[PDB]
Amino acid sequence: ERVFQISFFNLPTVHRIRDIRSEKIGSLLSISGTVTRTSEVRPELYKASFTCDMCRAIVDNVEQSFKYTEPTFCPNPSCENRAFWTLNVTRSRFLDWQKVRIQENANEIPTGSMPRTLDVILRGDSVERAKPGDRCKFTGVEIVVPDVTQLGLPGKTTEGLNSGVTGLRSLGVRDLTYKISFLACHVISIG
Amino acid sequence: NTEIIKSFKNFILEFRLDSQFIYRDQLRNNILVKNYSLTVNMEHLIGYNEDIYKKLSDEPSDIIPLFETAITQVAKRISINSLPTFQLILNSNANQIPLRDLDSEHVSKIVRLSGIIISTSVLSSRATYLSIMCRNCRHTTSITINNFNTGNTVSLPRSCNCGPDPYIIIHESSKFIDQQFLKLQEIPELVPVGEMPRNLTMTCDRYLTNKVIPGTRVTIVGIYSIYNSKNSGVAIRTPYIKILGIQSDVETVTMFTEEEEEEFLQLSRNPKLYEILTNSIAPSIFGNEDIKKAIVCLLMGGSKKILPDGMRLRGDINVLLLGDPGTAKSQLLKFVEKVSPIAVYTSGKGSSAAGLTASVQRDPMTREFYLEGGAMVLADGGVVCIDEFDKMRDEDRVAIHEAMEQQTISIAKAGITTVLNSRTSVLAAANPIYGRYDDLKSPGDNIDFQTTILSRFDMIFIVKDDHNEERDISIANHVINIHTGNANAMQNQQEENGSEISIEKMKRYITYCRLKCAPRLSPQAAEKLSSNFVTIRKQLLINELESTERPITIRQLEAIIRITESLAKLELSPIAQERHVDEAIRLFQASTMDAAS
Amino acid sequence: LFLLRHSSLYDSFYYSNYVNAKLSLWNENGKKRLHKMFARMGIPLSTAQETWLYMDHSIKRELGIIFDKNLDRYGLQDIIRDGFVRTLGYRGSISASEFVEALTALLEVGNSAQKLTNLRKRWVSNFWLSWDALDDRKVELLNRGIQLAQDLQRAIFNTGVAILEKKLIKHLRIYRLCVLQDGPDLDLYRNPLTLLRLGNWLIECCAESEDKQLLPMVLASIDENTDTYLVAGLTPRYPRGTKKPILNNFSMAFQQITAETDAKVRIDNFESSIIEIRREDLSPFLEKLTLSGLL
Amino acid sequence: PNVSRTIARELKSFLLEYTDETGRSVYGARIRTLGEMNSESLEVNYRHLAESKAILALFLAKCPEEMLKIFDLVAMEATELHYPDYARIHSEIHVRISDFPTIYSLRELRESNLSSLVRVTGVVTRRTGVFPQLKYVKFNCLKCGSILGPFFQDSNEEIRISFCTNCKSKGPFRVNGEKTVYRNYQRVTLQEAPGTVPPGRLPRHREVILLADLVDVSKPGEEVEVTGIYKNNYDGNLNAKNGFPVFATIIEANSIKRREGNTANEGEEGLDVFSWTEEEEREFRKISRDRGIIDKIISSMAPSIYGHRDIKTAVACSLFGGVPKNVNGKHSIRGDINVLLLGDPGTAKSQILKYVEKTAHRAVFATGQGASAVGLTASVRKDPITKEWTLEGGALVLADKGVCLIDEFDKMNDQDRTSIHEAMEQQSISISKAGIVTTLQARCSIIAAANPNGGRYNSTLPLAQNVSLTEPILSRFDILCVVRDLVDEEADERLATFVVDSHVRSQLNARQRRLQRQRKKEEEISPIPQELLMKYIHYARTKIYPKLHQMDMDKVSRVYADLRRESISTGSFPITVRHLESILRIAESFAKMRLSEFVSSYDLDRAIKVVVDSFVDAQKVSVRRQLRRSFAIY
Amino acid sequence: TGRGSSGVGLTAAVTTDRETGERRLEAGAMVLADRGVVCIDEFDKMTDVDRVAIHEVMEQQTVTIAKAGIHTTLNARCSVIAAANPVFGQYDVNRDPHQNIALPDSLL
Amino acid sequence: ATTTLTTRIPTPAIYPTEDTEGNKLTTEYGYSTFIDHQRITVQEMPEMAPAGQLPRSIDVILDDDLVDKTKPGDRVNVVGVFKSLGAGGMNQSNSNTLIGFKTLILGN
Ligand SMILES: Nc1ncnc2c1ncn2[C@@H]1O[C@H](COP(=O)(O)OP(=O)(O)OP(=O)(O)O)[C@@H](O)[C@H]1O
Ligand SMILES: Nc1ncnc2c1ncn2[C@@H]1O[C@H](COP(=O)(O)OP(=O)(O)OP(=O)(O)O)[C@@H](O)[C@H]1O
């Protein structure tokens, strides 16, 4: 019945969105800005107990990562593994979130130079607390995100030129690209 | 199983009522002139056919054509090979659950609908007899696909000793049937609370297709089976009707029986038709004798000349009714709608007058621009009815100028430019500038600027408000008899059966009398109207010198000749006479004076 | 419950309430109470040519196994009857219960002193088209009376429910008097064969217990000039328990009033249970009748 | 397990053995009556909602649906002893749940809320139609038996497997075609209705999957509220956003009620209960056979307005109405009665129109600006990419028996007035702009609250000088109720003492005791309060049809026509064939409230002495002479 | 028939993808008018957007268009025949004979 | 589907390589023969079709001998064979409500 989180706040230095490249991976960097175009409230998973119905589907598996639709590690008996999964709704706690876009403040914009932006996932009790339309600060953990090219119906720029190196994993040959995004933990709105 | 077959080949060669031997006496009559079709009749078919339908209700979708294989085997008995298969047409009538009980107990049972058909698609083809080749092993077979569960009743297998799916569809020895996907619409009267109507889809067979035009009352009887298109949640399918037989009402292409026309000729010799209709057309209208005669001539019309040159005359008349509120110009117009063969009713606000005649839009398949919609193309041969000719100034006048007077439109939108035919007949009922002031001032102020529409219509009534103390009290005596008591519904039913004509008899003889005779006026009348006009123009000519302007021009003079041709369609005489034509001007001479006062 | 094998378990709903008019109501409880026993099956359009023709034998059995357990408990024995039937080989089964019903209505409709002649020439003529109804040669005229009959009851019940709710039946002392002064559709009361049926419906509204004053009524109606007023009397009825000799008392009194003054009274109609009266004579009619106790 | 078998036994007695409120067997009444219509519905009474909830709330939120599946099979055997043989007739019942204590809306849905009972509102946007659902999957093997029984399929999850209990091979499970019953399935997507919402922002979207006997109850455009559960079934495939550990919500509904109004209640008017059987119907007869009712009722309608009589009488007549009566193959007859209020800026004309909106069953309140000519009646909303030009209604086709407003939108007067005076004249109007040529049905009622340019007596000159409307659109109405006051001492206190006392009108026993306080506070003079008064109106409009006589009708023909003569020889605006059709109609509206189907003599003179004075008093200075005329009419 | 949708002398870039990879400037109304005659009605009962098109095709024999594709000068030899009506009834004699329709004098 | 009559086994191929030898295949294109292919839709002569419908249409595949002969707007009169092609009902599975019998005219 107990689920927690870690909420730091009030680091000294506050940056802008144009200063986030190299040292900022796995760091903690407070970021200002203004917010526009929220979205709705859907649930996430972080842990399941799905398993195949081969003999017994009561294996609480691990690793609910960004492609988590395959619990296939350490089956219970000597049975058939990775043959199925049944994501029950009855035993795995969820946590609720929303995806929002931010934007740079008006007292810093050098010229009218198509002011760039990025996106951010907020996942704890931070839900529905960023009212859209205020000068807002954030927690700071930076994160990269892929697309694993799941079993769905699909699998200008030279994008993914980096990703041509990312070929030849043990699953199928493709190009897994990347994009810098943001995970938060704690909001504030001074203003 | 089989053997059902033996229960019916030993059943339709002997069913009869008392010594008429009917089904051989019509199948013999139906193999001769090529139709290849049946019907069924009454109760014992029902009496033991339920005892067959208690083994046919389980699947009336595969053993309905187990009837069909039988009657071919009785057909060759009446021949002695070119023999097609047949089709079935049914009949049943108890009531009409309109569109309510449609998923629970009505999958694959016999249903009866009442609807208004609106939209026809172009024809297509599916096969019924094929020939099949294995590829590298060259087997030859033939499969027949008769009735359906839309496509894929059975498939083609893998067995020929050649490779997998080696089968191909030649086109050398094949037959074909056509389907429709015409759309059905609910009759807009049966379920009012606050809702909007819905719609279904259906197909048919060739010897019952192309039997409906859009804009009619219809009834239909058939199955409620289910297909599944893969172009939305769980695996859900859609509904459609497989129809069997349209025992419709009339077409509302001039073939019918003979006893209908026997009474018509027996009525048309009694020369009281012109006065007896004016009482019998509108059983709910106090008098209004000048207006009432204008409607019966409007419904039938004149003719059409394609005379040996290039041009043509326009054989039609178009009336107007303008006057004070409370003079029954409105509710008279619903009355012409049911009695017409083809009628629409778009009477309000123009309804986007550019999109009255034509519409084009993008397409879900192939992204194309083709022609779909119109108010006029639906309404050919008949009569439209609109109103409010004061507060439409946008496009209503620029849309009817071409649509009238030549009746030949061509859309020049992004796709085609085609001159589609039109033979329409219009009707309108507007308001003047609040009525009384247009009858208490200078006689102008009717249309805001232009009179050019008014020259395009010939007949104009201008009603008014009197105060005659004896004609109102009769009217106040009239409408309480027709409101409650419904005693005149018992009175007019009592003078019906020997003297008057109901509504369903008027409709059927108008389409007969129009589509048979072709009048022409006599050259003795040529001296009559010529002597008439020269003082009519002079009566106008004496008025202009008194600084009185406005409108009469020569369309009306070629409109009176259509008016005198109209009652010649009524009497069905191939000439026109002088007691014919003197009563005709007596309608229009009356409407010349009110054009001045 | 009649004409079922010909048709309409729909318009049975009216004359099922006729049967509940034989019980304790005319509209109120039944328009709830009928909806235990009837809309159990929605009544179709195509297979209703087969279900209330054929597999209503599963349901006639079911009423046969409904009313056997409505027998020691309800005990209302106006429904089960032995009856008689005939067939033609084909063309449906037609019994004789409904068959007399078509002959009555088809005799009705199917068409100084100047109006009575053109009224009397009608009833002889429309009689004549019923006499030839006994061949096989009349088929598509046989159903004409059938579809005529199942509106005439709907016509006659339309006004019977009116004169109840008007509450103009007055038990004065002996009988009850009702004068239908004016309603709608007065034309269907010139020919007297409808009037005994209207009484036949009206004698059964008062066929409750009524353990005193079992006396039938006398009605009144007028359509034509000079107040012809084809007044008539009925018979009292028994709820299936004739022990007492109750034929009629009125014809004895009908000799009396006709013998008094001859001031425009008429007995020209054939059956003695119907006479005529003048408008100013019907009020001294009853005053002569409320004292002349001849039962 | 097996202890739930006792649970079904334990609740069954806990239901039917008790009836609250002095007995009279309430729960036994709901069951037998919705047997008699055969319509598959039950309820939960409010006062023993909570006592049926208290020992069952921990068995609500723990499992809301499997408790219901075992809740359903006891209701078969509940009625089976009462009505037998509900097996050959559709063999199926499922329960419903009444109102629930919960306020919240779409903004507040957490992970703690799921798999539980939820109540939420919104507006129904664009919907689909009705399809059949399989619901009983007969599975088909190829080699072994192709009949695996009609299954219990889920919602939109597409439950299947590879191989079980026949073999272990890849012979796929297929279909065949016999004895699989079908229910229906109608997916309405839902937008949040922009009422109780912190404004200036966007709507939010959800999904509703209806069930079998809950099809097409709502219409595309009203506001509703649902009492569903919160099932979150999806595989984890989504394509507007990328693939993620994310789940989507689906609200499977359990019941549905309509537009609610005046959300202030505590123990009543939360459900349209509307069941009038043993106690209510016995009562409704004896309230109808009294000799002063229509004098008492119209005094009892507007509770808080001390005004003159006739406006209450007409607005009593408007929502009662006559008959859309049938006719043969000829013209139909208007079955609606439409009134018009002329007033002064400062009397209470804006409130009686407000008050009737609650007391009617259905309504709409299109007022002021924005009333576009296409916007009231039907419009054609354009298609999305693979769609077609469909037909979406506006105001009137929703409001079958309601209210609009046209006072004086002076600029937009010429825009839409050519669309409402053909709703009465050409009654049942629809149109064909750029689409299909159909015609819907709308037997709507119009009231209006027009406003003269300045004061009420802007002139001694007549009504065509006073209002800016012209004649024909004005002539569709029945009566121009007009107000007036200059100076009156005793009449003013009769308002002034009246209005100040209204501002003085600012736990099972206590829930009852507040109600008697709520009952006494309306009962200062006890004018038959609104707890029962609206409830018999709804079947005073859907169960009784009046008819007429002949011998008393022709006495008013000269009373019409000689008044037609004096009004034509002396007239501002004329009466026509129109007005007399309203004369007989507002007569029979009164006798419709005697619940009696007949027309008397006591009403026609009452109906006349409403119209004639209310016509003549609007004329001029020359009105004192006409009052010497009308007592001859009386 | 002089119904004046944009298409009286142009293409409006209607290609219909011409089997996945072919874009065609489909001929509206000038491939029929070449070395022939046309006739159109109701000049004053038209919008503005046709009048700018009849300006170009009269001063110049050709139209040239680049809507979402190719500039192309295709040739045309046309000859219009006109039909319009005066505005204010029979007002021609009591006023100026000119401006009597008052459509732009670019065409007159 | 151009021989107009015989439904032969098709060759689902564009160009072969490496016949049964070790020689790299070369192709002579001057001695390879070609032909053209043009579809055109024909409306209805909108005077003799009676007034109950819009004009319908079908299509026709012709060959080189009378291409560029058909200006849009010509009273044409063609004659050819009536012909169906295409697999209706098997080339996809379950095939519900999809016609697979296209009307064609391979004419002269
Ligand atoms: N001459 C007449 N004979 C019989 N009935 C009439 C006549 N004139 C009007 N009525 C009656 O008027 C009733 C209602 O018509 P209504 O008042 O809608 O006319 P209206 O549409 O107002 O007239 P207008 O079209 O001039 O505005 C109808 O039931 C019709 O029977
Ligand atoms: N006779 C009355 N009894 C009780 N309250 C009244 C009375 N007359 C006016 N009021 C009060 O005056 C307030 C002002 O609203 P009012 O009814 O005057 O608007 P109105 O002038 O009718 O508006 P509109 O002119 O737009 O219809 C109302 O809230 C109402 O409570």
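Indices start at 1 and increase along the chain as displayed.
Including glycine, each Cβ sits where the backbone N, Cα and C put it.
The Cβ of B:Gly323 (ATP binding site) lies under 8 Å from the Cβ of B:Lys329, B:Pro432, B:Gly435, B:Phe461, B:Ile462, B:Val463, B:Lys464, each on the same chain and at least six residues away in sequence. The ATP binding site feature in Swiss-Prot is assigned to B:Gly323, B:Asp324, B:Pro325, B:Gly326, B:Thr327, B:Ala328, B:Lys329, B:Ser330.
Per Swiss-Prot, domain 'MCM' is recorded for B:273-480.
Within 10 Å of the Cβ of B:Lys329 (mutagenesis position) there are 23 other Cβ atoms, across all protein chains. Experimental mutagenesis is annotated in Swiss-Prot for B:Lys329 to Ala (Swiss-Prot position 422), with the remark: Loss of MCM2-7 complex helicase activity.
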Non-site residues, in chain order, whose CB comes within 8 A of the mean position of the CB atoms of B:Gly323, B:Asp324, B:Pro325, B:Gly326, B:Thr327, B:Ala328, B:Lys329, B:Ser330 at ATP: B:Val463
Residues satisfying Cβ distance under 8 Å from B:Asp324 (ATP binding site), sequence separation of at least 6: B:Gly435, B:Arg436, B:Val463, B:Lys464, B:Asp465
B:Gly323, B:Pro325, B:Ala328, B:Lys329: the recorded positions whose Cβ falls under 8 Å from a chain D Cβ: B:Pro325, B:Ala328
All-chain count of other Cβ atoms within 10 Å of B:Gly326 (ATP binding site): 20
Under 8 Å by Cβ from B:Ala328 (ATP binding site), same chain, sequence gap 6 or more: B:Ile285, B:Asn288
